[PDB]
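Only one structure is covered here, and it is reproduced in the block below.
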Amino acid sequence: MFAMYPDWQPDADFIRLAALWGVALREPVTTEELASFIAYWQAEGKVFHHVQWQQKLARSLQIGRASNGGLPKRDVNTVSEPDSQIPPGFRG
């Protein structure tokens, strides 16, 4: 894997890589979104490979924007801590 520090700044590489990774960024990046990623990134204290980073940041902004509409909350309670299982698909 490959670790890093939360002192990185946004640049063209962010949109360039994201666009190639499979993410089309239209509107500028928000602070809540950026801070969120850094919050879990530093809180995790783990390491992720290059490919893992592309997928993490990709699926994060991909599934994040699609959900970002009315109000991202989803308060159901009674959960055993989900590990992001059961990915999306076509379902037929």
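All positions are counted from 1 along the displayed chain.
The deposited model was determined using solution NMR.
Placed from the backbone N, Cα and C atoms, the Cβ positions cover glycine too.
In Swiss-Prot this protein carries:
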BINDING   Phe37, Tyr40, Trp41, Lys46, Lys56, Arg59  ssDNA binding site
MUTAGEN   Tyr40 to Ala (Swiss-Prot position 127)  Very low ssDNA binding
MUTAGEN   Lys46 to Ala (Swiss-Prot position 133)  Loss of ssDNA binding
MUTAGEN   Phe48 to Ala (Swiss-Prot position 135)  Very low ssDNA binding
MUTAGEN   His49 to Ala (Swiss-Prot position 136)  Decreased ssDNA binding
MUTAGEN   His50 to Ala (Swiss-Prot position 137)  Decreased ssDNA binding
MUTAGEN   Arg59 to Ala (Swiss-Prot position 146)  Loss of ssDNA binding
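Structural mapping of features recorded in Swiss-Prot.
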{"residue": "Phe37", "record": "ssDNA binding site", "DSSP (3 states)": "helix"}
{"residue": "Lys46", "record": "mutagenesis position", "DSSP (3 states)": "coil"}
{"residue": "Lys56", "record": "ssDNA binding site", "DSSP (3 states)": "helix"}
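In this structure, the C-alpha atom of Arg59 (mutagenesis position) lies 12 angstrom from that of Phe37 (ssDNA binding site). Put simply, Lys56 is the one of the recorded positions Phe37, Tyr40, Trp41, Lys56 whose Cα lies nearest to the Cα of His49 (mutagenesis position). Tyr40 (mutagenesis position) sits 12 Å from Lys56 (ssDNA binding site), taking the Cα positions as reference. Across the residues annotated as binding ssDNA (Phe37, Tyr40, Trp41, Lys46, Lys56, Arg59), the two Cα atoms farthest apart lie 19 Å from each other. For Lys46 (mutagenesis position) paired with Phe37 (ssDNA binding site), the C-alpha to C-alpha distance reads 13 Å. Sorting the mutagenesis positions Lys46, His49, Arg59 by the number of other Cβ atoms within 10 Å puts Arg59 first.
Each of the mutagenesis positions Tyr40, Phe48 was scored by other CB atoms within 10 A of its CB, and the lowest score goes to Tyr40.
Neighbour counts were taken at the CB atom with a 10 A radius for the recorded positions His50, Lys56; the maximum falls on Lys56.
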